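Below is one structure; the comments refer to it alone.
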Amino acid sequence: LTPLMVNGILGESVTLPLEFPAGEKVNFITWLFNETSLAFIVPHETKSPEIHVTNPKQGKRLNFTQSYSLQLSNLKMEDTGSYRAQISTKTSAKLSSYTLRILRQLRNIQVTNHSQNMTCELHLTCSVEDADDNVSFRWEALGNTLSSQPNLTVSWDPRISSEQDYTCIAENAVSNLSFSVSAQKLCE
Amino acid sequence: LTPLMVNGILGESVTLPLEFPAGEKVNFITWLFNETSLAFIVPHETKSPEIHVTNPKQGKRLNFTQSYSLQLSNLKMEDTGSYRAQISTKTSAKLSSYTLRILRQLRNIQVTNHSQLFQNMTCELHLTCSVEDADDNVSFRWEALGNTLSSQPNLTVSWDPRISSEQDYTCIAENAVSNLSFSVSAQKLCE
Ligand SMILES: [Ca+2]
């Protein structure tokens, strides 16, 4: 039961949906973050629950649902990490694990070229802003993948090359951008 | 940040002491074990504490001093690992880390004789010391007449009744938490 991978957007909010199977009576629930604890929760049927925030900082931007799912708002980079819900029953203490990732939304996708004759050879590079190591590019023509990197170099002959355009697609877990360029324009 | 290495003996107990306040005041304490939480403690300076244990695995085995120091009794191998105390002040949550290693007592020490079969009065002995199960952590040393003659299992001596006196070669095995000692006599081994 390895960690559920969830993606938060920098600046915005996110919920880690604490769930079951259960069956036995929950006595407590603890929300853990990395080495540390975030929140202690004594659930109650009749009453509101007693909630104890054990981690000052994060805690400012921290709330809980009717079901004790973690709600984290105005997400920061230092928010990334392993979150875990420990449902302390009377004979067991099972863990739900999440991996929270925080990424800026991709913006400003751009394409530049670097160079006649009858046969045209283009050197294309796709760039983006607010990238990370976990961005990923690919160049596509007619639904075919010419390249899986920001760099594409291809030959284009107006009179036998079947495609007429090249399209860069840049995406991460929360962004999907694309720019396309015209051989017939990039080759004079 | 350290953490503080602690040696528990299998089947015995061990506490883990806390350090505060040095200034701030604690609203709660959380004792953590590896991936999980063990206990939430809500102290009352003015009264008694509210101790919600969050991991029942540790049965009657888990306990807390008047000082909210964690104490585990009848330790098992499964207790090995990291314990952290999260002391929640208003403005932060500092951790006292511990790493608890569970060692077993040494049982059954043995000396074995790898000498030559027939002894020629000018007697030469190759002995070697053992413990029931060898661990990287076990340390041997031999002693005779107040002199330490080795710092490993093996011992080579020589002995001649005509000039050397009667004495016992004594192995001593030990690890962090315990020790044993067996002692053969030269007169016996050499005949
Ligand atoms: Ca709420």
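In chain A, numbers come from Swiss-Prot; the residues present are 25-139, 143-215, in order.
The deposited model was determined using X-ray crystallography, 3.0 Å.
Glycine too: its Cβ is placed from the backbone N, Cα and C atoms.
These features come from Swiss-Prot:
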DOMAIN    A:35-120  domain 'Ig-like V-type'
MUTAGEN   A:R108 to A  Inhibits dimerization
MUTAGEN   A:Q110 to A  Inhibits dimerization
MUTAGEN   A:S112 to A  Inhibits dimerization
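Flanking an unmodelled run of 3 residues are A:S139 and A:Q143, whose Cα atoms lie 8 Å from one another.
There are 21 other Cβ atoms within 10 Å of the Cβ belonging to A:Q110 (mutagenesis position).
Long-range Cβ proximity for A:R108 (mutagenesis position), meaning a same-chain Cβ under 8 A and a gap of 6 or more residues, is found for A:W55, A:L56, A:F57, A:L119, A:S120, A:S121, A:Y122. Under DSSP, residues within the domain 'Ig-like V-type' (A:35-120) fall into helix, strand and coil as 7 helix, 38 strand, 41 coil. Around the Cβ of A:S112 (mutagenesis position), a 10 Å sphere holds 25 further Cβ atoms from the protein chains shown.
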